[PDB]
Amino acid sequence: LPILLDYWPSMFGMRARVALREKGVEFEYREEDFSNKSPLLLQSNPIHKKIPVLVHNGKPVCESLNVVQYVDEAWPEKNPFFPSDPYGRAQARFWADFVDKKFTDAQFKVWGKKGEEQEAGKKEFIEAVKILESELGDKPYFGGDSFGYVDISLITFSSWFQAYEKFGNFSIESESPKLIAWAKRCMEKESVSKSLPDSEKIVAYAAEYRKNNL
Amino acid sequence: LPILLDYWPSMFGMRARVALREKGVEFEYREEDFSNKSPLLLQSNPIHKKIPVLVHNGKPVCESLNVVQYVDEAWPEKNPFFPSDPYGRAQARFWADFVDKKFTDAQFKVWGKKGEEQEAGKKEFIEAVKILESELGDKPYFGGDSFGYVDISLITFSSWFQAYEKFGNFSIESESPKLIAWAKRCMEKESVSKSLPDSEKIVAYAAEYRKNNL
Amino acid sequence: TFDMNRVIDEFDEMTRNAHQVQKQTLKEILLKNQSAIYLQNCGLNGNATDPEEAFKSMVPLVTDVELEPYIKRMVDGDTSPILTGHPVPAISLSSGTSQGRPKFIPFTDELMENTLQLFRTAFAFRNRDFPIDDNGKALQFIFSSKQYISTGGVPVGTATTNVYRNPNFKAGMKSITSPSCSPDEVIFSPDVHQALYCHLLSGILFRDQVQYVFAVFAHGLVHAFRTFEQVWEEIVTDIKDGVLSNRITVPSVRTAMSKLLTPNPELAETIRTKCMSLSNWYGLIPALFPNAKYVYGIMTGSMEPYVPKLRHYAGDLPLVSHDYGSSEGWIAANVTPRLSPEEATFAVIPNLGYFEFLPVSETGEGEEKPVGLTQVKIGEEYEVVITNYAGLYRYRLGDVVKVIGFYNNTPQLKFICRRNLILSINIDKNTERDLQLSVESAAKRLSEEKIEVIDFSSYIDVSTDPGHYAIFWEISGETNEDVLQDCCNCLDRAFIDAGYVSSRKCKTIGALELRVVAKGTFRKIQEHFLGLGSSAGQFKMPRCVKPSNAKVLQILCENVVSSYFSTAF
Ligand SMILES: N[C@@H](CCC(=O)N[C@@H](CS)C(=O)NCC(=O)O)C(=O)O
Ligand SMILES: N[C@@H](CCC(=O)N[C@@H](CS)C(=O)NCC(=O)O)C(=O)O
Ligand SMILES: CC/C=C\C[C@H]1C(=O)CC[C@@H]1CC(=O)O
Ligand SMILES: CC[C@H](C)[C@H](N)C(=O)O
Ligand SMILES: [Mg+2]
C-alpha cells in the first residue's frame, strides 16, 4: 500500500491526493505536525522536510508536479492525465509551471500580506486568473479533453478562493468568471471531492497565521 | 527546421541546444534582442517572453526542461535521456528540478550580487555542491547510462563554473573536483562541445551584468 | 557516537540482515551508479523485479586489463567518469600486476564511511574482549605522509594517505581509538624512516598508559621491533640530553620533536637497566608497554612465517588479528579477536558491497557459476568476486578463501593464500631481473654504510617532457645526498639492455630520477594489500608503475627524503 505524507491545507499535498484518487488507487494519509516532522518523512526529504510524499515499494516520492507525473507513470493502463502527442504534454507542463510561479506567489501575497505588498499581489493574481482565462478559452479541462495533469495541479487552489476573496475583500468572479466556475466544475471529480478539506477552515488557517504576523 | 528561440548567455537555452544536438536532429538556432524581441517570440510566449522556445511543425515548446523532455519524446529512438523505470525517470526529474531551483538561485547570487548575498551565495554554493555530489554515489552521468535529463539540466552550468571559480572567489574543483570534472567528461561529446559558449565570454559578460546595474 | 552494546546489537541485527543488506546494498549501488558506461553496454537501467538476476545475467566478469583503459582515462588529463562514475578523489592499485602492467581502481568517500564504521565495530568487539583506559593511548606505527597530484591533476593513491588526510579521520577516530602518541606531523613527516624511529620514540614515550602495539602486519611489528633493536642507543642519547640525533634532518619533524625535548639523566639509567634484562629481546613487547593486553596485526597468510618472530617479539602477549577488506571493497570484521593466530576468523559485513564467490571444486579449475553469500558451502574454497562503490563491478581478483563457520546469519572466513598467481608479460620493464639488478648494484653504495637495502618500486611520467623514470628505495637507514646521487646514477648504469641506453643516452626520456623514499613505504603497500577484501593472495607487488598504478603513487612523493636527477648525462 502507498503512503502519503500530507498537510490539511496543502494545495501541494492536495495535488498529490487529487492525483492518486483520480487514477484509481487505495492509499493511506498521515497528517503532519510540521513542527515535528516524521521519521519516515525526514527520511524522505531530510533537508526540505517538505510534502506531499508518496511511498511506493519503499521509495519516497517527492515534489508536487513530480508526484502527479509519478501518478501517471505509476499505473499506465486506465486513466491518463496527458494527451497522446508530445507537444500536448509540453503545453500542459508549461501551464502547470505557470501555476507554480507568480500564481502561487500571488495568492500567497493576497492571503499572506497586506498594504503595499497586498495590491501588487492582487493585480498579479487577477492578471494571472485572466491569462488562465485566456488559455482555458473553452476546454472542460486544460490537461486535455478530459480530466488532466494541470486540472489536478490548479483545481486545488479553488478552496482558498474564499480566503483570497475575503482577505483582499475582492471578488475574483466578475473580472474572470470562467476560472472559479470551472473550479467548482472540477469539484465533481471524486479525486478532489474528498481529498480537499473545507474552505472556511482553510480561510481560518488564513485567519490564524494572519493573526500571528501583524 | 525547428526554430530555437534562444539567448546567447542563457543557461537553459543552452540545455535545449545541447539536447537537440545530443539526440541527432538538425535545427536552427535563433539569437534574440530582448530589447527588440522578434514577432515570432512575442507570439510564441507572450506573457513570459522568455526562452527557450522551440517551434516544431508549427508547435512551440517553451522552457529548457520542457524542451529537453520534448526532444526526448518526439524523437526517442536512439540515445534515450530517461531510464526505462518510472522511479528512474523520477530520479532524473527530481534532480533536474533540483539543479534548477536552489542551485540556480544561489549561483545567481554568486555572479549577480554584492555584500551579504554574495557571502551567503558562496556558502549555499558549497553546501549545495556537496549534496548533488553526495547523491551521485559514483555515477558517470545522471539521467541515463549516457547523457541524461538531469545531466542536460546541469551541464550548461559547466560554462558558469569558471565564473564561479573567480567571481565566487571559490574553487568548485579543489573542494569538489567531481562536479566540474563531470562537466569536463561531458565536454568530450559534441553536444557540449559546441553548445556552451566560451567560458571566458560567459564570465566577462557576467561581470558586465554587474557593471550595468547597482 | 561510540558505544559498544548498541553498536554490537545493531551488528547482530545487520549480520542477521545479511541477505537483506547485501541486496539493498546492490540497490543503492545501482541506483547511485545507474549511468555507468559498462552498464550501457550491459543493458541495465535499474529497478525491475529481477535486479539481482539481471545483475548476474547481463554483464560479464571484468579483469584488470579491461579495467585499465577507462581508469587510465579517469587519470590522464581527461577528468572522466567511467566504470564507476564521478571522478574519484583518489585511485588505487591491487597486488599482482595487470598483465604485469599497472592497475588503476576508483575511490570514494564511502571508503571512509565504511572504514570509520568498521573500526568502530572492530574496536567495540576487540575492546569488548580487550578493554582499554579512556585516558590512554595507542602505539600506532601508522603512516600517510605523501601527497601528490597525478598527471591529470587529480590526486592518485594509497588507502592510508586518504584515510589519514581525510577531514573526517581525526574526528572519526578520536573517540574510538586511544590518542595517537605521534604528532600528526611526524605521521605526515616528509621522512618516514626518520618518522619510524620517531614513531618508535613517540610510541615509546607514554607507554604507562598504552593499550596496545600497532602495525597492520605481524611483519610490520617485526620491522618496528627489529628496528627497535636497530636504534635505542641512539634513542636514549637523543632523548637524554634533549637534543635529537643528527640522523634525523627534516625541519618540520625536528622542530616538532625539539619542542618536546629537555636534558633528563635518570631515564637513561632506567631504560638501560631493563632492556638489558631481555635475554636477547624475548617478548619485549609486553615489557616496553607493560599494560597492553594485546598485539594488533594481520598474522595470517604471507605472515604465517612472521607471527612466531612477532610472538618472539610479543612473548606471552595475546595476538589479535585485523579485519579484512580494502577501499576496493571491504569484506569481513573480526567478531572474535581473542582467537589464536592459527585460527583467526573474520565476519563479513553486509552493506560494504555485494560479493559473489567462484568455487574451485571440479579439479583445477572447473566451471561453476558464482553463488550467493551464504550459498557457499562450509569447508570448501572459493575465489572472490565483488561489486561495490569502489568502481569495481563483477571483477575477478583471482584469490581463494575458505569458509569455516557462521556467526549468526553470516559466514566466517579463513585464508591460507600467498600470491594471486596469474602473470603475463609486463610492460613496465626493464626486465624485473634488471630492476632488481639495478637496485642491487646501486644499493651497494648504501651497503658500505652497514645498511642493506630493503624494498623498492619504480615509475614513469608522461607528463614531463622528456618523461623521467622514477625509482624509489626502502632502506635500513639514513644517509647523505652524495651517495644516493651515485645510486641514481648507478641504477641508470645498471639496466644493461641496449635500449635504455639508446633512449636516455639520446635524450628522448629524461635522466632517471631517484626519489629516495623512506622505510616502511613498501611495508604500507603490503599492509593495505594482504588486508584487502578477497583472499590472502595479495603480495606479488608491482616493480614499475605507469600511468595506471596508484597504491604506491601517493606514497612516492611528499616523503621523498631525497629527490635527484642523475649528476651524469
Ligand atoms: N514545492 C513544494 C512545496 C510544498 C510546501 O510549500 N509545503 C509546505 C506546506 S504549507 C511545507 O511543507 N512547509 C514546511 C516548512 O516550511 O518547513 C511542493 O509543492 O511539494
Ligand atoms: N525556469 C525558466 C527560466 C526562464 C527565464 O527566467 N529566462 C530569463 C533568462 S534565461 C529571461 O528570459 N529573462 C528575460 C529578460 O532578460 O528580459 C526555464 O527553465 O527556462
Ligand atoms: C576499517 C579501517 C581501515 C583500515 C584498517 C586497517 C588498519 O589500519 C588495521 C587493519 C586494517 C587493514 C585491513 O583490515 O585491511
Ligand atoms: C589505515 C590504512 C589501512 C591499513 C590500509 N589498508 C592501508 O594500508 O593503506
Ligand atoms: Mg598501503
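Note that chain C is numbered according to Swiss-Prot, with residues 7-575 shown in order.
How was it done? The header gives X-ray crystallography, 1.9 Å.
Using the three backbone atoms N, Cα and C, a Cβ is placed for every residue, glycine included.
According to Swiss-Prot, the protein carries these features:
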BINDING   C:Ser98, C:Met118, C:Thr121, C:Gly163, C:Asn168, C:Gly331, C:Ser332, C:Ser333, C:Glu334, C:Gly335, C:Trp336, C:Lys557  ATP binding site
BINDING   C:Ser101, C:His328, C:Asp329, C:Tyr330, C:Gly331  jasmonate binding site
BINDING   C:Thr166, C:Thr167, C:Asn168, C:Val169, C:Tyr170, C:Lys530, C:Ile531, C:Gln532, C:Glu533, C:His534  L-alpha-amino acid binding site
MUTAGEN   C:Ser101 to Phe  In jar1-1; insensitivity to jasmonate, Strongly reduced adenylation activity
MUTAGEN   C:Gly303 to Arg  In jar1-5; insensitivity to jasmonate
MUTAGEN   C:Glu334 to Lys  In jar1-3; insensitivity to jasmonate
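Known features from Swiss-Prot, placed on the structure.
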residue  : record                          : Cβ neighbours (10 Å)
C:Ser98  : ATP binding site                : 30
C:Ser101 : mutagenesis position            : 25
C:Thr166 : L-alpha-amino acid binding site : 24
C:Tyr170 : L-alpha-amino acid binding site : 19
C:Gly303 : mutagenesis position            : 27
C:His328 : jasmonate binding site          : 25
C:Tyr330 : jasmonate binding site          : 27
C:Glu334 : mutagenesis position            : 27
C:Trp336 : ATP binding site                : 27
C:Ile531 : L-alpha-amino acid binding site : 22
Neighbour tally for C:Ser332 (ATP binding site), based on other Cβ positions within 10 Å of its Cβ: 24
Spatially closest candidate among C:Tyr170, C:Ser332, C:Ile531, C:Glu533, the listed binding-site residues, to C:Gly303 (mutagenesis position) (Cα to Cα): C:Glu533
Shortest C-alpha distance to C:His328 (jasmonate binding site) - which of the recorded positions C:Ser98, C:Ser101, C:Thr121, C:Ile531, C:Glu533: C:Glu533
Other C-beta atoms that fall within 10 angstroms of the C-beta of C:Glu533 (L-alpha-amino acid binding site): 24
CB contacts for C:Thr121 (ATP binding site) [other CB atoms within 10 A, all chains]: 22
Intrachain C-beta neighbours of C:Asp329 (jasmonate binding site), sequence separation six or more, cut-off 8 angstroms: C:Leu124, C:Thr127, C:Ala128, C:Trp336, C:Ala338, C:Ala339, C:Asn340, C:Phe352
Three-state secondary structure, which DSSP defines for C:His328 (jasmonate binding site): coil
Cβ atoms near C:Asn168 (ATP binding site) (within 10 Å, other residues, all chains): 23
Among the L-alpha-amino acid-binding set C:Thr166, C:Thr167, C:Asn168, C:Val169, C:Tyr170, C:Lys530, C:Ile531, C:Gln532, C:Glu533, C:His534, as the record gives it, the longest Cα-Cα distance in Å: 17
Proximal residue to C:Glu334 (mutagenesis position) among binding-site residues C:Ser98, C:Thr121, C:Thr166, C:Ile531 (C-alpha distance): C:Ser98
Candidate nearest C:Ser98 (ATP binding site) in space, where candidates are the binding-site residues C:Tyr170, C:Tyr330, C:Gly331, C:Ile531 and distance is Cα-Cα: C:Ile531
Recorded positions near ligand 3 among C:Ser101, C:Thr166, C:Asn168, C:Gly303, C:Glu334 (Cβ under 6 Å): none
Neighbour tally for C:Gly331 (jasmonate binding site), based on other Cβ positions within 10 Å of its Cβ: 24
